[PDB]
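Asker: One structure coming up, written as structure tokens, with questions to follow.
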Amino acid sequence: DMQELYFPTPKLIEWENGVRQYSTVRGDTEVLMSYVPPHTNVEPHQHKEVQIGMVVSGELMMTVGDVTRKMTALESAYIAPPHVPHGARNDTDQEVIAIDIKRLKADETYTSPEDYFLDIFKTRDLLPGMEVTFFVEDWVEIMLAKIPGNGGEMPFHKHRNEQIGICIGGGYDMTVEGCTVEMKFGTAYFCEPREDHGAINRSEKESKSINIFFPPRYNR
Ligand SMILES: O=C(O)C(=O)Cc1ccccc1
Ligand SMILES: [Co+2]
Ligand SMILES: [Co+2]
């Protein structure tokens, strides 16, 4: 009944310059997957919401404040604090696929590295065979996860931490509070604090996801 809560139906945003974005929202948080065409500029802006982002595919020139970093897929993240100007350019011959999370909570303090970009904090197995990679700031933890094929599983559990995520490769069955969805590329899920969730990958190919914790769960 409430599947729309945990797995929001995305809206498509189609710009005139060719950028396409898929918007999923639950309450105070929005997830956007963006496809930016070759040699295309994304005009700078600013807003009261904090913004965290990462490249999923391709290479993107990302600008936050005075800083522009060439972002390689899945190897860095950025945080644009509230009202900090930010924009981007796909300066390559290839499409960029990027992810960004926009958010505003009254009790959160949106710190960031002084030059805005986060590098890999640590890579390691979360469960035997399940490799994860962390990017860590005070109030948020990004965790890349690979769920092995042929039965790879994240057992059901709950935690104080809010947890939001998006599938970025392969497929898997995701369950939140008794609602099971077949995740595919771009599918987003939203877990409020203490909401039951789990996952299994029954396919042959491993499945990749980006999972985000407020506040950090593993590296505090
Ligand atoms: O570590 C957690 O808290 C998780 O929920 C991990 C996870 C990884 C991939 C899909 C669903 C949950
Ligand atoms: Co923005
Ligand atoms: Co969890």
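Going by Swiss-Prot, the residues shown for chain A are 6-225, listed in order.
Every residue, even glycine, has its Cβ placed from backbone N, Cα and C.
According to Swiss-Prot, the record shows the following:
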BINDING   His50, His52, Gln56, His91  divalent metal cation 1 binding site
MUTAGEN   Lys107 to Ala  Significant decrease of isomerase activity
DOMAIN    151-216  domain 'Cupin type-2 2'
BINDING   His162, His164, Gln168, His202  divalent metal cation 2 binding site
BINDING   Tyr223  substrate binding site
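Could you give the neighbours, burial and distances for every feature on this list?
Answerer: Taking Cβ-Cβ distances under 8 Å and a sequence gap of 6 or more within the same chain, the neighbours of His52 (divalent metal cation 1 binding site) are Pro87, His88, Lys107.
Taking a C-beta cut-off of under 8 Å and a sequence gap of six or more, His162 (divalent metal cation 2 binding site) has these contacts in its own chain: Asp201, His202, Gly203.
According to DSSP, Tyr223 (substrate binding site) is assigned to coil rather than to any helix or strand. Its Cβ placed at the centre, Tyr223 (substrate binding site) has 15 other Cβ atoms within 10 Å.
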Asker: Would you please pick out, from the recorded positions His50, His91, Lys107, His164, the one with the fewest other Cβ atoms within 10 Å of its Cβ?
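Answerer: Among the recorded positions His50, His91, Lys107, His164, the lowest count of other Cβ atoms within 10 Å belongs to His50.
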Asker: With DSSP helix as H/G/I and strand as E/B, how many residues of the domain 'Cupin type-2 2' (151-216) fall in helix, strand and coil?
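Answerer: Counts, helix then strand then coil: 0 helix, 40 strand, 26 coil.
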Asker: Anything from the binding-site residues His162, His164, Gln168, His202, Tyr223 with its Cβ under 6 A from ligand 2? List those in sequence order.
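Answerer: By the Cβ criterion, which requires under 6 Å to ligand 2, there are no hits.
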Asker: For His52 (divalent metal cation 1 binding site), which of the three DSSP-derived states applies: helix, strand, or coil?
Answerer: coil
